[PDB]
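Enquirer: For reference, the structure I am asking about is given below.
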Amino acid sequence: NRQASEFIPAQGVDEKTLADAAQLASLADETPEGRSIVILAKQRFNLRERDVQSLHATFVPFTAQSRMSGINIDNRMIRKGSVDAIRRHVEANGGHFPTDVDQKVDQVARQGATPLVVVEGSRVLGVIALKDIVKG
């Protein structure tokens, strides 16, 4: 039972930009968080959705083998995965992730939150830090 609580941009991308790509990479996620993230973008910075049906883009459902999921379209390629999965994906692209944000991902882990990293092209556009909620 975890939901996105806040996300920080990787260096070179605005947080709202991170939230929009955070959404398209999270459209096809079947994880409970997959809905929390797409709502995290709308409530915090931009009530917005995906543009796959207008652009004819492809969703990539989350797989446990890579522990990540994302979306690809003509003009954009973005993914969202565990920092370990996405970070391996950026270096495999030949790209790099921002250390200040990879550290912020580390801080989300130590507070008990789950840092998902979302990338666009071969770099990270930001991390989505998800937090746990309390219920009786």
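Note that chain A carries Swiss-Prot numbering, so the residues on display, from first to last, are 316-451.
For this deposited structure, the header notes the method as solution NMR.
Using N, Cα and C of the backbone, Cβ positions are placed for all residues, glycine too.
Dumping what Swiss-Prot says about this protein:
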type    : residues                                                         : note
BINDING : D344, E348, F377, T378, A379, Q380, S381, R382, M383, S384, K395 : ATP binding site
MUTAGEN : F377 to Y                                                        : Slight decrease in ATPase activity
MUTAGEN : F377 to A                                                        : Loss of ATPase activity
MUTAGEN : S384 to A or T                                                   : Decrease in ATPase activity
MUTAGEN : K395 to A                                                        : Strong decrease in ATPase activity
MUTAGEN : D399 to A                                                        : Decrease in ATPase activity
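Help me see these features in their spatial surroundings.
Expert: Cβ contacts within 10 Å of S384 (mutagenesis position), excluding its own Cβ and spanning all protein chains shown: 23.
Every protein chain shown contributes to the tally, and the Cβ of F377 (mutagenesis position) ends up with 21 other Cβ atoms within 10 Å.
Secondary structure at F377 (mutagenesis position), taken from DSSP and collapsed to helix, strand or coil, is strand.
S384 (mutagenesis position) falls within a strand when secondary structure is assigned with DSSP.
Annotation note: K395 (mutagenesis position) sits in a strand segment as assigned by DSSP. Here the Cβ of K395 (mutagenesis position) has 30 other Cβ atoms within 10 Å, regardless of which shown protein chain they belong to.
Neighbours of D399 (mutagenesis position), defined as other CB atoms within 10 A of its CB across all chains, total 13.
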Enquirer: What is the separation, in Å, between the Cα atoms of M383 (ATP binding site) and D399 (mutagenesis position)?
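Expert: Just about 10 Å between their Cα atoms.
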Enquirer: To the nearest whole angstrom, state the Cα distance for the pair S381 (ATP binding site) and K395 (mutagenesis position).
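Expert: Counting only the Cα atoms, the answer is 11 Å.
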Enquirer: State the three-class DSSP label for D344 (ATP binding site), counting H, G and I as helix, E and B as strand, and everything else as coil.
Expert: coil
Enquirer: Run through the Cβ atoms and count how many others sit within 10 Å of the one on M383 (ATP binding site).
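Expert: I get 25 for this one.
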